[PDB]
Amino acid sequence: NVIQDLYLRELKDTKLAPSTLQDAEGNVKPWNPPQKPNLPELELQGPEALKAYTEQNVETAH
Amino acid sequence: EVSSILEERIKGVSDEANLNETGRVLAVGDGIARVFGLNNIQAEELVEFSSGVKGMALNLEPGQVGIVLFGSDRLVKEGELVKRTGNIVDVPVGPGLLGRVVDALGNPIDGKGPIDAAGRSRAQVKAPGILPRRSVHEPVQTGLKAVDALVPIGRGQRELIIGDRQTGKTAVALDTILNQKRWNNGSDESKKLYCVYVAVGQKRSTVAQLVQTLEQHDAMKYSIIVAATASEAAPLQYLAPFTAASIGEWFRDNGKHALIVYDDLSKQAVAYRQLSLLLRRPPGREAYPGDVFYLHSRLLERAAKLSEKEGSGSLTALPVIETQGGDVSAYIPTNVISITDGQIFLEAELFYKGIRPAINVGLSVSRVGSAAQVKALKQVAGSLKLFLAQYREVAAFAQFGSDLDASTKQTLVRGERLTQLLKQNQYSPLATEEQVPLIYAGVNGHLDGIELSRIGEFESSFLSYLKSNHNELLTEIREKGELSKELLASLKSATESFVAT
Amino acid sequence: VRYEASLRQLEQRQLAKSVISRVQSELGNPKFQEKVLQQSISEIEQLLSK
Amino acid sequence: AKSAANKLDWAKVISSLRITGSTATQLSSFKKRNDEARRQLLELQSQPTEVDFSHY
């Protein structure tokens, strides 16, 4: 009755309100994927180090 | 979309039939109405005021039936009609309340869309009898070392958290919820606890932070948060534990094991005090109505470990009582102490002393339950209690300029280390498998020598060391739950190995 | 998802206030009179069913 | 797994005790332990490697 009147009239005669899709985009992030952060490298390259370490390291006692 | 949903809501309104019973408001205000009429009326019924307010009925008088409002006074007016709902107070109960904050009525106040309820239940339901019970055979470990070892908590059992207000009073309980994440992550329903945190009388900001904290630790996904914020009606507050209880009973009935924190139960008492004093019942001791004892007792006894026949479903309870002035001689703390199956006194001085947890172990007991803790942890903490008791005695003696002998100072030195061992930072639960080693070390006095400052360092490092080498050992502690000869020896050797380095 | 859900709620409350506007529209009319006649006959149907 | 390496390592720690000097041996052991402990904590930290486009 009043139920019908309210239902019909309201639903039909008022269809939505404006909204901004752009603003929605603003509050969220699309995110582009990180690419190659750092590449591994040759560990302690230079056999200057190797000879040095062999010769220097000898912490055994007399 | 939104239009279709709205269309559904309006569509879901349609027609009515003759409304039985009426009565006209007369005197009204305070939140307590008295209506003339309503000749037929069940007690504790919900009656719809024409303002929009719904109110339970607590007085049936041969004059004017006294309907306690669950809404604002301003809405109500003189000579309004009230038409009886025809339902004694009832709550929607279901699975969907998991992951929901709900107000006393049961509407989501976090508004994650209306609850999915598998039933409705009644707010007053009497406690399960002697016949449907089993004795407590299933531990529930809070992950706070002092709690697990000293005051073992078992499913079913009502264990009282009592102590000075908001001295992280909430935080002690929250830690339990967080360690129940560990089982939650796991499997086997009866080895899982669902968790209902009930918040009565607390400000919206505390509650909002709390729900945020639970979401932060991502422990929201198996919790029900029942709330009745400080603003909310004294009638709604009085009804709030009892409607939480029914939601818990849905778990209990399902055979599910769960734990209900009633924080603060003290605020229920304030609510009932108000309620009674505006129903003009003769006021009891300290103006709390005498049947406050009855109220609390009936509420607390609804949680139980059921019989095997009755599915075992263990609702476990943790009441939390604020102790105003820290004196438990007040009527409400005295009453609660009798009702509860253990007491977990927390002391402010020890908080300041830097014992965090600040639980005073001298005043903390679990008067029943000992199969409420892990066998391994029981063995190790067998003399943890004795040592601590001795530490307390010796320390007491030391006061007032007594020059201690070395034997007493062996105890004292050992004792001090235990105290440092217990401490745990807020929101940092631990795994029991890795609490057993720490106590082994302490009780077997391996820490006694270790310098007082670096005990915390030792604790951190020791755990790392056990993670490194003896991760096999930890797995076994998880698997067998009682230390075997092999484990005791392994553990002894490991502990010895870490004393230096 | 979060902003999307927020927008569904925001839309719903905006369109809610439009329902309030429709209520104000209904209550002006001498439908205010004509539906009372409807209520009168409806109560006649109801109480005769008693 | 990691435990084979670490049992053999710690067996060697108490063997290296027998020999003298280890002032920077221990830093090497510390490095291998550190980063080994980092990768396990990484592997336990792990999220699924792609979105759940089922629910979300």
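Heads up, chain B uses Swiss-Prot numbers, so what you see runs 44-544.
Cβ atoms are placed via backbone N, Cα and C, with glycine included.
Taken from Swiss-Prot, the feature ATP binding site applies to B:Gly206, B:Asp207, B:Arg208, B:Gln209, B:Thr210, B:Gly211, B:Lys212, B:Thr213. Looking at Swiss-Prot, you'll find the mutagenesis B:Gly291 to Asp noted as follows: In ATP1-2; growth-defect. One mutagenesis experiment catalogued in Swiss-Prot, B:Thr383 to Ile, is accompanied by this note: In ATP1-1; growth-defect.
Overlay of Swiss-Prot annotations on the structure.
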{"residue": "B:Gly206", "record": "ATP binding site", "contacts (Cβ under 8 Å, 6+ apart)": "B:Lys212, B:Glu365, B:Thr366, B:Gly369, B:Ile387, B:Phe388, B:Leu389, B:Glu390, B:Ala391, B:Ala401, B:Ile402"}
{"residue": "B:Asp207", "record": "ATP binding site", "contacts (Cβ under 8 Å, 6+ apart)": "B:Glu365, B:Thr366, B:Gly369, B:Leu389, B:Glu390, B:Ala391"}
{"residue": "B:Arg208", "record": "ATP binding site", "contacts (Cβ under 8 Å, 6+ apart)": "B:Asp307, B:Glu365, B:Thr366, B:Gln367"}
{"residue": "B:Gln209", "record": "ATP binding site", "contacts (Cβ under 8 Å, 6+ apart)": "B:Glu365"}
{"residue": "B:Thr210", "record": "ATP binding site", "contacts (Cβ under 8 Å, 6+ apart)": "B:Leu389, B:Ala391, B:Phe394, B:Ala401"}
{"residue": "B:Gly211", "record": "ATP binding site", "contacts (Cβ under 8 Å, 6+ apart)": "B:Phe394, B:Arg399, B:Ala401, B:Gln469"}
{"residue": "B:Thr213", "record": "ATP binding site", "contacts (Cβ under 8 Å, 6+ apart)": "B:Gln245, B:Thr249, B:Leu253, B:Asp306, B:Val363"}
{"residue": "B:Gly291", "record": "mutagenesis position", "contacts (Cβ under 8 Å, 6+ apart)": "B:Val239, B:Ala301, B:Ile303, B:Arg345, B:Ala346, B:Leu358"}
{"residue": "B:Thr383", "record": "mutagenesis position", "contacts (Cβ under 8 Å, 6+ apart)": "B:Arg201, B:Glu202, B:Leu203, B:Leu343, B:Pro362"}
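In this view, B:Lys212 (ATP binding site) is surrounded by 20 other Cβ atoms within 10 Å of its Cβ, with every protein chain counted. In sequence order, B:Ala214, B:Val215, B:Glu365, B:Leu389 are the residues of the same chain, not among B:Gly206, B:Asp207, B:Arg208, B:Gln209, B:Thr210, B:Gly211, B:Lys212, B:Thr213, whose CB sits within 8 A of the CB centroid for the ATP site. According to DSSP, B:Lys212 (ATP binding site) sits within a helical segment.
B:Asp207 (ATP binding site) falls within neither a helix nor a strand when secondary structure is assigned with DSSP, and so counts as coil.
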